[PDB]
Amino acid sequence: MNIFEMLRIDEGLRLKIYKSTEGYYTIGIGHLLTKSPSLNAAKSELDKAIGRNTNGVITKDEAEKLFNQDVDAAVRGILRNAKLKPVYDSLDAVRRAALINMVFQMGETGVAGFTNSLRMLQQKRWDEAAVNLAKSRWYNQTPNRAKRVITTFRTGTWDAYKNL
Ligand SMILES: [Cl-]
Ligand SMILES: [Cl-]
């Protein structure tokens, strides 16, 4: 298992614009287009991202290209973040994949706000961190996905994703 397969399981794959769990226009493998309520605004963002007149439909290769760019940006956002970087550098490979997932879902800024959980992760207090992470809107809004990521941080294995 790897970050790619992991997030592809968490986000799924859709070739037409759709509304995410937060009601924002998205496409492909969780690629957010815009927070605006306007479909046109989303189709515009989409064409600009793809470099062609899409008409709200992309191919599989194009989704995958957006995905590669997004994973990359997530890693780089972590590395450039003074609050995230140290955490990331202290973890093992599996847990690093769990931090990337959160950053991809919620943005570098949202993740840097889990101050207490970040400290526990850094301290390698797995069970405590797992409990702290669960006390969040994140966990209450998307509990199944949050559980998979939390389990990952807790056990350092891919068990929550084996089966999927
Ligand atoms: Cl883009
Ligand atoms: Cl969920």
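Here, residue 1 is simply the first one shown, and the rest follow in order.
Every residue, even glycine, has its Cβ placed from backbone N, Cα and C.
Noted in Swiss-Prot for the protein shown:
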- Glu11 to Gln: Complete loss of activity (MUTAGEN)
- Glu11 to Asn: Loss of 84% of enzymatic activity (MUTAGEN)
- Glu11: active site, proton donor/acceptor (ACT_SITE)
- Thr26 to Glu: Complete loss of activity at neutral pH; covalently bound substrate (MUTAGEN)
- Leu32, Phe104, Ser117, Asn132: substrate binding site (BINDING)
- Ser117 to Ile: 500-fold decrease in enzymatic activity (MUTAGEN)
- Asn132 to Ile: 5-fold decrease in enzymatic activity (MUTAGEN)
- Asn132 to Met or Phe: 2-fold decrease in enzymatic activity (MUTAGEN)
Of the recorded positions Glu11, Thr26, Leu32, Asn132, which one sits closest to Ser117 (mutagenesis position) when you measure Cα to Cα?
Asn132
Provide, as an integer number of angstrom, the distance between the C-alpha atoms of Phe104 (substrate binding site) and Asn132 (mutagenesis position).
20
Relative to the Cα of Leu32 (substrate binding site), which of the mutagenesis positions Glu11, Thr26, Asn132 have a Cα no more than 10 Å away?
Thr26
Give the residue from the mutagenesis positions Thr26, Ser117 that has the most other Cβ atoms within 10 Å of its Cβ, counting over every protein chain displayed.
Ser117
Hey, does DSSP put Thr26 (mutagenesis position) in a helix, a strand, or just coil?
strand
